[PDB]
Amino acid sequence: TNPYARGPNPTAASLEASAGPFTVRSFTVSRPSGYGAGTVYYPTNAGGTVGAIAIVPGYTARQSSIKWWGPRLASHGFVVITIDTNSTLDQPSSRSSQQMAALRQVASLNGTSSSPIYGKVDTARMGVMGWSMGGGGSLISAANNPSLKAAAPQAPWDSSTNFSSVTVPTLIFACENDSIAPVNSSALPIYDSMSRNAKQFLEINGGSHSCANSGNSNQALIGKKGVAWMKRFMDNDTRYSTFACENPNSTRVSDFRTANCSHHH
Ligand SMILES: [Cl-]
Ligand code: NA
């Protein structure tokens, strides 16, 4: 029935695993348009067109900090682009423009016969993710582009915490012990500002600012949640509603909040 549903019915184990059902390949963007550099991860055997997600790092950071998401998401049926910004010192508004530029390029590559992703993307179904300033940029992207299907920033920061205009379903990963972008002044005020969307707050117990980055020790949970969120909202895949909306009730989570996530008859 759902034309966007891909892959086998999910389980907790399947979502917690390092890899999803699909085989993944990647390429580096040869001529980046509007951003510094990019790597595109894609499924080779999805069975249908899939949505696209663009991920941006934090200040001073590069693709390495967020690269784990690429294969993790692509393996579940997404085309994911991780970027390096024009400057490592770019601010959130710039990061947002660059993130959108990356999504635009994925759309262009979907239409380029020589590309590995030719015809593999449903350009009408897109998502945004990012770390810190990149997370704030993801939120800026969502505010400015309400046709985006999902947002899942991690340890987000922006100069303004008021994201009241966001109508995109948004999952905020936070880190309890963050000293760069403290939860109390950053992630949580941002979460609280949003009253018009499906939203979720997931704080990792004892986490530093890099708690959701490559090499984190909570990939099973974090990966499960991120994929579930994207599946539920990018693909409208209600097979993932419990996973997306549930409170994990895990020692790894120190603070869980959610609103407007579950469907009511
Ligand atoms: Cl920290
Ligand atoms: Na460029």
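Every residue number used here counts from 1 along the chain in the order it is shown.
Here the Cβ of each residue, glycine as well, is placed from N, Cα and C on the backbone.
According to DSSP, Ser132 (active site, nucleophile) sits in a coil region rather than a helix or strand. Under the heading active site, nucleophile, Swiss-Prot lists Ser132, citing a curator's inference as support.
Swiss-Prot lists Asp178 (among others) with the feature active site, charge relay system, giving a curator's inference as the kind of evidence. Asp178 (mutagenesis position) falls within neither a helix nor a strand when secondary structure is assigned with DSSP, and so counts as coil.
Other C-beta atoms found within 10 angstroms of the C-beta of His209 (mutagenesis position) number 20, with every protein chain shown included. Here Swiss-Prot flags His209 (among others) as active site, charge relay system, drawing on a curator's inference.
Taking Cβ-Cβ distances under 8 Å and a sequence separation of 6 or more, the neighbours of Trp157 (mutagenesis position) in its chain are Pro92, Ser132, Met133, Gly135, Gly136, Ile180, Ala181, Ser186, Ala187. The feature poly(ethylene terephthalate) binding site is assigned by Swiss-Prot to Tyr59, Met133, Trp157.
Annotation of the mutagenesis experiment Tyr59 to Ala (Swiss-Prot position 87) in Swiss-Prot: Displays increased enzymatic activity on PET bottle. Displays decreased enzymatic activity on PET film and on BHET. Counting only same-chain residues six or more apart in sequence, the Cβ atoms lying under 8 angstroms from the Cβ of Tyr59 (mutagenesis position) belong to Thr88, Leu89, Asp90, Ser132, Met133. Under the three-state DSSP scheme, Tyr59 (mutagenesis position) falls in the coil class.
Taken residue by residue with DSSP, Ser65 (mutagenesis position) is part of a helix. All protein chains shown were included, and the count of other CB atoms within 10 Å of the CB of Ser65 (mutagenesis position) stands at 24. Here Swiss-Prot notes a mutagenesis experiment, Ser65 to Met (Swiss-Prot position 93), with the remark: Increases activity towards 1-naphthyl butyrate.
Less than 8 angstroms from the CB of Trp131 (mutagenesis position) sit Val56, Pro57, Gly58, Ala61, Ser65, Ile66, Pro153, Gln154, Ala155, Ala212, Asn213, each of them six or more residues away in the same chain. Listed in Swiss-Prot as a mutagenesis experiment, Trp131 to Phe (Swiss-Prot position 159) is described as follows: Increases activity towards 1-naphthyl butyrate.
For the mutagenesis result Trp131 to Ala (Swiss-Prot position 159), the note given in Swiss-Prot is Displays decreased enzymatic activity on PET film and on BHET.
According to Swiss-Prot, the mutagenesis experiment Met133 to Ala (Swiss-Prot position 161) carries the annotation: Displays decreased enzymatic activity on PET bottle and on BHET.
Secondary structure from DSSP puts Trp157 (mutagenesis position) in coil. One entry in Swiss-Prot concerns the mutagenesis experiment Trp157 to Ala (Swiss-Prot position 185). Its note says: Exhibits highly impaired PET degradation capacity relative to wild-type PETase. Also displays decreased enzymatic activity on BHET.
One mutagenesis experiment catalogued in Swiss-Prot, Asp178 to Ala (Swiss-Prot position 206), is accompanied by this note: Loss of enzymatic activity on PET bottle and on BHET. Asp178 (mutagenesis position) is surrounded by 23 other CB atoms, counting those within 10 A of its CB over all protein chains shown.
Looking at Swiss-Prot, the entry for mutagenesis of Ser186 to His (Swiss-Prot position 214) says: Displays increased enzymatic activity on PET bottle. The secondary structure of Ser186 (mutagenesis position), as reduced to three states from DSSP, is coil rather than helix or strand.
For the mutagenesis result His209 to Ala (Swiss-Prot position 237), the note given in Swiss-Prot is Loss of enzymatic activity on PET bottle and on BHET.
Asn213 to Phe (Swiss-Prot position 241) appears in Swiss-Prot as a published mutagenesis result, with the remark: Increases activity towards 1-naphthyl butyrate. In the three-state DSSP scheme, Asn213 (mutagenesis position) falls into the coil class. Of all Cβ atoms in the shown protein chains, 23 besides its own fall within 10 Å of the Cβ of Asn213 (mutagenesis position).
For the mutagenesis of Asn213 to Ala (Swiss-Prot position 241), Swiss-Prot gives this note: Displays decreased enzymatic activity on PET film and on BHET. The structure shown keeps the original residue.
Rounded to a whole number, the distance between the Cα atoms of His209 (mutagenesis position) and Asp178 (mutagenesis position) is 5 Å. The poly(ethylene terephthalate) site is set by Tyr59, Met133, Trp157; from the centre of their CB atoms, other residues of the chain with a CB within 8 Å are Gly58, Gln91, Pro92, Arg95, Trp131, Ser132, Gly134, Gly135, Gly136, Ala181.
Only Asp178, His209 of the mutagenesis positions listed as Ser65, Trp131, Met133, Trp157, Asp178, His209 bring a Cβ under 6 Å of any atom of ligand 1; the order follows the sequence.
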